[PDB]
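A.B. asks: Once you've had a glance at the structure underneath, I'll fire off some questions.
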Amino acid sequence: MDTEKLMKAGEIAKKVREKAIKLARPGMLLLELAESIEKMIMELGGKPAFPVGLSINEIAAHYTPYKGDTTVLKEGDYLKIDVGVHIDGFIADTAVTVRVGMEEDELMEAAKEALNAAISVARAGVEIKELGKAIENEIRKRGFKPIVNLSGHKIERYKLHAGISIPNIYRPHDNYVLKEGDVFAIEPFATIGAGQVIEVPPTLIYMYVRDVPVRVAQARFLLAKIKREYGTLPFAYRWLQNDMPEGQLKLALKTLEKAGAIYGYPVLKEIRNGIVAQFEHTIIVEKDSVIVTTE
């Protein structure tokens, strides 16, 4: 569980996060932003843990651009930038919301404050529901609604979602005890909407899980490439686009998705088109406080 790797990932995540806020100017082509960031991650000796999330407003997460994407940042836009970096499989997951070409807002504040609230509170020994309460309050007591079914999550090596949420609400039977050595993304989301998200198209992001019989030559070969370049970390449709006709690409991906070799990370929309804000730090739990990998 090499911490120095985890830390580097965090430093790099931290840098490119900051650069990403500088480049978040109105008329900034969303495609170009993502490419700029991911480029800068690889310069600093990082590989991306996943395609960079550039989710806007009602859109909560799992938007990354494609080639041909013309989405462009418009002033007043609440832009969630979710950056991920890994060092030989050791992960830094960090996120900020920014009102493009504008000052911070009380909604943006509710989320960032929820993050700090959780981090202060976190020691080894603490039950995760305690961090839940911490977040819930910050967001509510500013008269906002936290997104219930989109949370933080345990991180392990080459395993981005390692299957224990740090939920954004108190739940009596969220009883997990934070351990010396646990890595965890704390992501509060807040919205003026319902406080709940669902899936909508497109599916712009994908993850290898399992190899499976693939009858079709085109799809088998694509699965091979995917495993070689990306393994069991998520990947953008965008990255594969380069080579291979876009039609035969989209079909292969759905053909693999069907067989259950790859699974999609489709876009998530806040269910009442509630404008949504996010702030994420990676933390390593330790005895009487926590490292913050990405601060």
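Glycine is treated like the rest: Cβ placed from N, Cα and C.
OK, Swiss-Prot features for this one:
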| type | residues | note |
| --- | --- | --- |
| BINDING | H62, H161 | substrate binding site |
| BINDING | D82, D93, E280 | divalent metal cation 1 binding site |
| BINDING | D93, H153, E187, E280 | divalent metal cation 2 binding site |
| MUTAGEN | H161 to A | Reduces enzymatic activity by 96% at 37 degrees Celsius and by 88% at 87 degrees Celsius; when associated with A-173 |
| MUTAGEN | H173 to A | Reduces enzymatic activity by 96% at 37 degrees Celsius and by 88% at 87 degrees Celsius; when associated with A-161 |
A.B. asks: Let me know the most crowded of the recorded positions, choosing from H153, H161, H173 and counting other Cβ atoms within 10 Å.
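C.D. replies: Answer returned by the neighbour count: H153.
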A.B. asks: Using C-alpha positions only, work out which of the binding-site residues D93, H153, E187, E280 is nearest to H173 (mutagenesis position).
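C.D. replies: Answer for the nearest of the binding-site residues: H153.
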A.B. asks: Let me know how many other Cβ atoms fall within 10 Å of the Cβ of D82 (divalent metal cation 1 binding site).
C.D. replies: 24
A.B. asks: Taking the centroid of the Cβ atoms of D93, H153, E187, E280 as the divalent metal cation 2 site, which other residues of that chain lie with their Cβ within 8 Å of it, listed in sequence order?
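C.D. replies: For the divalent metal cation 2 site the neighbour list reads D82, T94, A95, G152, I155, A185, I186, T282.
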A.B. asks: Counting every protein chain present, what is the number of Cβ atoms, excluding its own, within 10 Å of the Cβ of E187 (divalent metal cation 2 binding site)?
C.D. replies: 29
A.B. asks: Find the shortest Cα-Cα separation between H161 (mutagenesis position) and the binding-site residues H62, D93, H153, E187, and name the residue that gives it.
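C.D. replies: The smallest Cα gap between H161 (mutagenesis position) and any of the binding-site residues is with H153.
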